[PDB]
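Undergrad: Pasting in a structure now, in structure tokens, and then I'll have a few things to ask.
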Amino acid sequence: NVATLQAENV
Amino acid sequence: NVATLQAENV
Amino acid sequence: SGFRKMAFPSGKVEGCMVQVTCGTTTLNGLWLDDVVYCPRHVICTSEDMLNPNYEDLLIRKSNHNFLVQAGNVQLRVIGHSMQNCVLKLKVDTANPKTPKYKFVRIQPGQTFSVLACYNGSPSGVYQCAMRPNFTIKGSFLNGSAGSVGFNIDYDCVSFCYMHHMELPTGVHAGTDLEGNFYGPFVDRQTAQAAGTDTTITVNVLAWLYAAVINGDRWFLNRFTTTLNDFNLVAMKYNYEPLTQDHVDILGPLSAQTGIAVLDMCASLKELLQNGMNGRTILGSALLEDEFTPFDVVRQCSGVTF
Amino acid sequence: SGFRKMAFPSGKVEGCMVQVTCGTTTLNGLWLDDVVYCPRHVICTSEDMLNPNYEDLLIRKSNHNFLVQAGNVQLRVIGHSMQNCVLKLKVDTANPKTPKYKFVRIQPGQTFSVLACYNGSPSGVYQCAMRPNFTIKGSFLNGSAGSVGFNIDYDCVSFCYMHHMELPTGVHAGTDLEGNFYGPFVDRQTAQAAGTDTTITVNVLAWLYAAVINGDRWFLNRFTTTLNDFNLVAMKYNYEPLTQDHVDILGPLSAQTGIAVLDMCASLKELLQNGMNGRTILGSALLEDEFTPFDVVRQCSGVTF
């Protein structure tokens, strides 16, 4: 349950 | 209580 | 994560919007190649909108009666003709910002993005659905006719709607880009009513799968149902009947979450018979029906254009 | 008539979106003039995101480590530097589609439009609000960082947000265009929680005036109240306190409908103490708080750009 840095693809 | 043709300005 | 009413990027459509003035009447036009498309009631005066004969009104006009403005430049009209309820104004210049486009007509329950415009200038963009009674619950003021609804696939803009009028109930009516109205509405300022609307059931289930994907599972239950027992409850709550094709369309979302469609239908059955009891799904207290299964897959998989 | 979550036209912002790759990490960048702005965790590896020192990570990199792509063209990076949490990549070409723009920082309760992007390509546009806990309830997946929030006034794009991360609760955090985070969030993949959120009261009243403008008046009552008696009830229901400036901001909508603000506050008091009792306001069962007073005036008066 930690934050997510939203990089890479998709 | 009739329909409105939505032309002219604004 | 997260789920919002997301509209398509409007840049491609913005470059095709012009202002069409005829007399004291003005509205928005769609400029693709050397043709400008606009609703035909631009040739109407305020006193000529109760019972207008557009065939008579149009032959009473010349090319010079149509003021077409693209920004500062005034487009020269060199041809005019009527196609059902739209006007095709041939101009001497092809729109250099013309994208790969299509003219499609959508089915009730399908969604699209609206670029509300006034005087040819875009004012906002929002998402809409074609209601089962062929109306749309939009946001339109006087002078918004000629605004278009559209979808985008890859590079191609699929134009599917053009705005025309507002019904007395506040809902709006319009045509496809060939000028054929959606539903039994005519472009006269007369008393007109839409058929009673129903809830798009397959969209509610798709929106329920969107909630499961984003961690909202409080409505799930161990129970299942058959397509016939669910449809008997859907009819009582003014929901559209669920077909086997609907169950097949929801296939991807069903496998991605591991929830069978008929199992999800049992959750909808309970929500319809018991309500939500102060709870919310995806930040809403009502069952949302303006998200197609493709809309959910698009938002939750990050498809770009 | 009608009221929707309407976002600004995204065309001006679409022309400034690029893809920034550094190593195996890629995200979206904002290209204005000869500078590309992107979140700084693009210089991070998957194993270097729990406790990263961006000062060390950045001096470990050269200009040739940054792959900047604008469509098919690869932009040549000729300078790089850090500004708090964003990266400024100087490139040899100025963006020819650069609009008149601004870098502003907004207050909690203000709204803006988000252009969610992936690999530099726009995927959708929706409306958002800066929550009182400095989070936003967005729709973002992996690879969406670098997407920007913005408002548009006349011809000027006021950039006010850049996307960075998603909190464990599903809400999202980010910075202004100078790289300063909104709220007490840092760009580390660590356990982080936002402060408890509250309802933006002045927005709910503005949304109530939008309902009155569109024929929804079932919640109106003959009663009035004082600012102090209303705020005592607002605090009990986790609403923000209403200030005299709020009453002054709601002035235009108050005079346009002939409903005093304190009279409208009495309707909100009743809705909070009694609920809606199966009713809906503007097609919603919840009191909407993501519409500023300007948002209502913009939608209901047809302001274009």
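Residues 3264-3568, in that order, are what chain D shows, numbered as in Swiss-Prot.
Backbone N, Cα and C atoms are what each Cβ position is placed from, and that goes for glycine too.
According to Swiss-Prot, the active site, for 3CL-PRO activity annotation covers D:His3304. Quoted from Swiss-Prot, the note attached to the natural variant D:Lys3353 to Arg states: In strain: Beta/B.1.351. Variant annotation in Swiss-Prot: D:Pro3395 to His, described as In strain: Omicron/BA.1, Omicron/BA.2, Omicron/BA.2.12.1, Omicron/BA.2.75, Omicron/BA.4, Omicron/BA.5, Omicron/BQ.1.1, Omicron/XBB.1.5, Omicron/EG.5.1; the structure shown retains the original residue. Among the sequence features in Swiss-Prot, the natural variant D:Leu3468 to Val is noted as follows: In strain: Zeta/P.2.
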Undergrad: Over all shown protein chains, what is the count of other CB atoms within 10 A of the CB belonging to D:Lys3353 (variant position)?
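TA: So the number of other Cβ atoms within 10 Å of D:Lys3353 (variant position) is 15.
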Undergrad: To the nearest whole angstrom, state the Cα distance for the pair D:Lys3353 (variant position) and D:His3304 (active site, for 3CL-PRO activity).
TA: 17
Undergrad: Measure from each Cβ of the recorded positions D:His3304, D:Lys3353, D:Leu3468 to the Cβ atoms of chain A, and list in sequence order the residues where some distance is under 8 Å, or 'none'.
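TA: Among the recorded positions D:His3304, D:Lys3353, D:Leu3468, the ones whose Cβ sits under 8 Å from a Cβ of chain A are D:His3304.
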Undergrad: How many Å separate the Cα atoms of the residue listed as 'active site, for 3CL-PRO activity' and D:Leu3468 (variant position)?
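TA: With the alpha carbons as reference points, the distance is 39 Å.
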Undergrad: If you count other CB atoms within 10 A of each CB, which of D:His3304, D:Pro3395, D:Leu3468 wins among these recorded positions?
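TA: The largest 10 Å Cβ neighbour count belongs to D:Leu3468.
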Undergrad: To the nearest whole angstrom, what is the C-alpha distance linking D:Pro3395 (variant position) and D:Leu3468 (variant position)?
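TA: Distance (Cα to Cα, whole Å): 16 Å.
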Undergrad: Should D:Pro3395 (variant position) be counted as helix, strand, or coil on the basis of DSSP?
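TA: Looking at the DSSP assignment, D:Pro3395 (variant position) belongs to neither helix nor strand, so coil.
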Undergrad: DSSP three-state call for D:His3304 (active site, for 3CL-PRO activity): helix, strand or coil?
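TA: Looking at the DSSP assignment, D:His3304 (active site, for 3CL-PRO activity) belongs to a helix.
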